[PDB]
Amino acid sequence: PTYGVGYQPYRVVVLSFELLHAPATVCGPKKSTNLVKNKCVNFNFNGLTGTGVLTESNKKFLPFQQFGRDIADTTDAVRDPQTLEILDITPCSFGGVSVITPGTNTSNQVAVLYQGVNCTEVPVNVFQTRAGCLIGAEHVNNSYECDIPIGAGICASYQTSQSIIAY
Amino acid sequence: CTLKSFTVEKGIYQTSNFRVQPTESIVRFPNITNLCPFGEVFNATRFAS
Amino acid sequence: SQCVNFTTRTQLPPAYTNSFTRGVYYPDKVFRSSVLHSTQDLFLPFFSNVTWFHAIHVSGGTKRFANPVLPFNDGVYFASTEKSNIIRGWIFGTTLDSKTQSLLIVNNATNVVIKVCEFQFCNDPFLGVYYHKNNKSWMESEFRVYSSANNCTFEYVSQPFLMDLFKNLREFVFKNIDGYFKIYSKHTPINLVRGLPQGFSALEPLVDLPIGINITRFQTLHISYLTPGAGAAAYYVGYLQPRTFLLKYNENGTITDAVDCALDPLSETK
Amino acid sequence: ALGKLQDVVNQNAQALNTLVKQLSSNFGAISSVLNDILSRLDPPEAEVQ
Ligand SMILES: *[C@@H]1O[C@H](CO)[C@@H](O)[C@H](O)[C@H]1NC(C)=O
Ligand SMILES: *[C@@H]1O[C@H](CO)[C@@H](O)[C@H](O)[C@H]1NC(C)=O
Ligand SMILES: *[C@@H]1O[C@H](CO)[C@@H](O)[C@H](O)[C@H]1NC(C)=O
Ligand SMILES: *[C@@H]1O[C@H](CO)[C@@H](O)[C@H](O)[C@H]1NC(C)=O
Ligand SMILES: *[C@@H]1O[C@H](CO)[C@@H](O)[C@H](O)[C@H]1NC(C)=O
Ligand SMILES: *[C@@H]1O[C@H](CO)[C@@H](O)[C@H](O)[C@H]1NC(C)=O
Ligand SMILES: *[C@@H]1O[C@H](CO)[C@@H](O)[C@H](O)[C@H]1NC(C)=O
């Protein structure tokens, strides 16, 4: 114990990593973040990357199965590797954006239709029809002839101060 | 811009495509498969020559 | 351990049977519901000639009936019909000697042991269990399979359990692809007395291992009941081939039925 | 009797399915998954596929 540091004992451990042309058996700590649900996120499960909304699922996955596909063969469900609970994957909301506009010669005010998207995923006078979310159109109970066909039986016309009314 | 015109006639004009690009990224991996026994080496009471 | 030598060695002649529509295993770990999916994989073609034999687990009575060494090809479907767990393990390799790496997959009374090592297998691998009259229970007490095992490349021991020492049909599928050895297994209560039962049942994946070795032959290992001094188990073997199958997944993700495309024109239409 | 309509529906659906399945074809690239190519190969290598 009284020798100099040069003559004192030192315990040495050398870690070598044998990487052959064979399937690997040792990996470092897998970095897993907290799970997020009901929000379009960029998810990654055991190397399967994707983008979508992860939601609680009622599907009865078999014990050995890790993924769930469909006719498109796209990942429709997944299994959380840490906690064995099934999650349904829904495509991140997307859709066409059209513009219901009375002739610019008539007015510059326009309404915007997001086709087939619920009125919750839009950033921010909001009408939720089967065609989609119509923003800038004042819903009217009165029914007139179709002027600018939005769809699903809903048509929007510029009328009486005047504004665009969908009916 | 879509119509390549300065006068837009009454109608509905498909202009753009709206997407909801994700707010954050989530990674989930199997936390445990088997504990590599590094302690058996580092914490060994006696070392070899 | 030290090999046990038998002066007299013999093997029963093989017999042939019709595979009916067995040998279907889940090709991937995907979940599919109430759908039909076409997969091109190594399957057991429907109605294929299957070579089956019997494994004697008791002597009564100095003749050692040894199992044969069968080729492996691209994978093997192995069915066992028995009352007690007579078939216990398998040995895989090309030379089955210390010259080349060999794999041993056994299910002893304690746990399942899988070892990939340069084994020097015994001529007549032996597992021996004696009845403990005081304890009124059989207890394995002899294991002489390989004379030596050096330069081990893989080891895996499952958790300890107690194996129990109206028939049971245990179907297994072994497939060596891309350096991965995949084992699928299924267990069913079969009341048939003889012959491979006719029916359909998917095989759940049991385990895939990254052994990464070359296999061309294999052999079966049976259990022996030492007695102070007839219902021998039977086992069938078929060889997988690259086939296109149409599998039907029901609502719960179970493969209810399968169709072999190349079997007959009707299946090609299907 | 409704076959005339049914076929129509089916035909449209069929096309869509084919279209969707065309996303799982390599066409000669290393893989049909674009994210895999991006994350496994550098852009100079990726652009070719
Ligand atoms: C790993 O995840 C499982 C899943 O529930 C958990 O039971 C276990 O405690 C976890 N282990 C560690 C070391 O985090
Ligand atoms: C605007 O439209 C009205 C009728 O809709 C028409 O009388 C008028 O000439 C138009 N103005 C221009 C500048 O085209
Ligand atoms: C939009 O979402 C809300 C809550 O998530 C739901 O109640 C409503 O039915 C949805 N709209 C449509 C058209 O499904
Ligand atoms: C339209 O009428 C329904 C019932 O007839 C009523 O619930 C709704 O509030 C009305 N909308 C407007 C804008 O008055
Ligand atoms: C060694 O053991 C001590 C306590 O006995 C512990 O604090 C330390 O983290 C261990 N080291 C390793 C590498 O496990
Ligand atoms: C199986 O092979 C045997 C001889 O190898 C033959 O007699 C028998 O007909 C074959 N089975 C079928 C279904 O053809
Ligand atoms: C699917 O599994 C559930 C699990 O309880 C069961 O209740 C249901 O009957 C099964 N479906 C069919 C068609 O058997």
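Chain C uses Swiss-Prot numbers throughout; the residues present, in order, are 13-72, 75-179, 186-240, 244-252, 260-300.
So this one's electron microscopy, 3.3 Å, going by the header.
Even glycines carry a Cβ here, placed using N, Cα and C.
Per Swiss-Prot, the features are:
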| type | residues | note |
| --- | --- | --- |
| MUTAGEN | C:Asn121 to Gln | Partial loss of biliverdin affinity |
| VARIANT | C:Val83 to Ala | In strain: Omicron/XBB.1.5, Omicron/EG.5.1 |
| VARIANT | C:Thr95 to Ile | In strain: Iota/B.1.526, Mu/B.1.621, B.1.1.318, Omicron/BA.1 |
| VARIANT | C:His146 to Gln | In strain: Omicron/XBB.1.5, Omicron/EG.5.1 |
| VARIANT | C:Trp152 to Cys | In strain: Epsilon/B.1.427/B.1.429; when coupled with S13I induces resistance to NTD antibodies by changing disulfid bond in positions 15-136 to 136-152 |
| VARIANT | C:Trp152 to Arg | In strain: Omicron/BA.2.75 |
| VARIANT | C:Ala222 to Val | In strain: 20A.EU1 |
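Sequence features annotated in Swiss-Prot and their locations in the structure.
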residue	record	Cβ contacts under 8 Å, 6 or more apart
C:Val83	variant position	C:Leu110, C:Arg237, C:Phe238, C:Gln239
C:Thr95	variant position	C:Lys187, C:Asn188, C:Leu189, C:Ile210, C:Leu212, C:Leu216, C:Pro217, C:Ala263, C:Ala264, C:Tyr265, C:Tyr266
C:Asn121	mutagenesis position	C:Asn99, C:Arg102, C:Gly103, C:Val127, C:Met177
C:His146	variant position	C:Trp152, C:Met153
C:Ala222	variant position	C:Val36, C:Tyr37, C:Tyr38, C:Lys206, C:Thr284, C:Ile285, C:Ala288
*Near the Cβ of C:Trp152 (variant position), how many other Cβ atoms are there if near means within 10 Å?*
18
